[PDB]
2 protein chains.
Amino acid sequence: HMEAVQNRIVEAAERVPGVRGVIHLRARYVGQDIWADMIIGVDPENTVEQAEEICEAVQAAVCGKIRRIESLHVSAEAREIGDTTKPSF
Amino acid sequence: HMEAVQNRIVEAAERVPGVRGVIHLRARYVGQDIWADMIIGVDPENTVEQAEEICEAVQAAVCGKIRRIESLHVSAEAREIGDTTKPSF
Ligand SMILES: [Zn+2]
Ligand SMILES: [Zn+2]
């Protein structure tokens, strides 16, 4: 159920290089399949293009490890090292 | 109601420099107040820090013109000029 699944999504995303934590995550079942949207933190100095490449890696990683996800939208926001101005999981 | 409001949110955001269209927008009433989350397109060559500054400008612009919004979360994804690989409003 959703709490365990969300934990596994977060652990998988945080293993991808360039990820500075997960800031936002929403997920729901549609039938037996999971639809999720997440926002990861990344280095503010990355270009937006580089951040997209990180989000694509997260998408492959998370989808690759969690069978039951049918759709996973990943995008990014700026996160400086150690900053406490944004939420995290 | 939500369709007119969403139109006005989109028009306001698209007047802010650095915005390459609105890609995603979700909004709901909580009581008489509006809570919204949006994703704007920006130049892939922007840094993530520059994209955040654009999102902050959108937030001031939209909130400044639409009284009834209590919370508006804005973040960004890469959008190349004329590209058709992402949705838009
Ligand atoms: Zn998107
Ligand atoms: Zn955020």
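Easy rule for this one: first residue shown is 1, then count along the chain.
The backbone N, Cα and C atoms fix where each Cβ goes, and this holds for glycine too.
What Swiss-Prot annotates here:
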{"type": "BINDING", "residues": "B:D37, B:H73", "note": "Fe cation 1 binding site"}
{"type": "MUTAGEN", "residues": "B:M38 to L (Swiss-Prot position 250)", "note": "CTD behaves like wild-type"}
{"type": "MUTAGEN", "residues": "B:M38 to P (Swiss-Prot position 250)", "note": "Severely impaired magnetic response, cells make very few, small magnetite particles, less MamB and MamM protein accumulate. CTD no longer dimerizes, CTD has cannot fold properly and is unstable"}
{"type": "MUTAGEN", "residues": "B:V48 to R (Swiss-Prot position 260)", "note": "Loss of magnetic response, still stabilizes MamB, CTD dimerizes, binds cations, dimer interface is tighter and twisted"}
{"type": "MUTAGEN", "residues": "B:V48 to G (Swiss-Prot position 260)", "note": "Nearly wild-type magnetic response"}
{"type": "MUTAGEN", "residues": "B:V48 to W (Swiss-Prot position 260)", "note": "Significantly reduced magnetic response, many fewer, much smaller magnetite crystals formed, still stabilizes MamB, CTD dimerizes, binds fewer cations"}
{"type": "MUTAGEN", "residues": "B:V48 to P (Swiss-Prot position 260)", "note": "CTD dimerizes, binds fewer cations. Loss of magnetic response, still stabilizes MamB"}
{"type": "MUTAGEN", "residues": "B:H73 to A (Swiss-Prot position 285)", "note": "Wild-type magnetic response, no change in magnetite crystal size, number or shape"}
{"type": "MUTAGEN", "residues": "B:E77 to A (Swiss-Prot position 289)", "note": "Nearly wild-type magnetic response, fewer magnetite crystals of normal size and shape"}
{"type": "BINDING", "residues": "B:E77", "note": "Fe cation 3 binding site"}
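Taking the features listed in Swiss-Prot, we show where each one sits on the structure.
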residue	record	CB count, 10 Å
B:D37	Fe cation 1 binding site	18
B:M38	mutagenesis position	24
B:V48	mutagenesis position	23
B:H73	mutagenesis position	15
B:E77	mutagenesis position	22
Listed recorded positions with Cβ under 6 Å from ligand 1, out of B:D37, B:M38, B:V48, B:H73: none
Alpha-carbon distance [B:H73 (mutagenesis position); B:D37 (Fe cation 1 binding site)] in Å: 5
Shortest C-alpha distance to B:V48 (mutagenesis position) - which of the mutagenesis positions B:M38, B:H73, B:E77: B:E77
Of B:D37, B:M38, B:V48, chain A-adjacent recorded positions (C-beta under 8 angstroms): B:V48
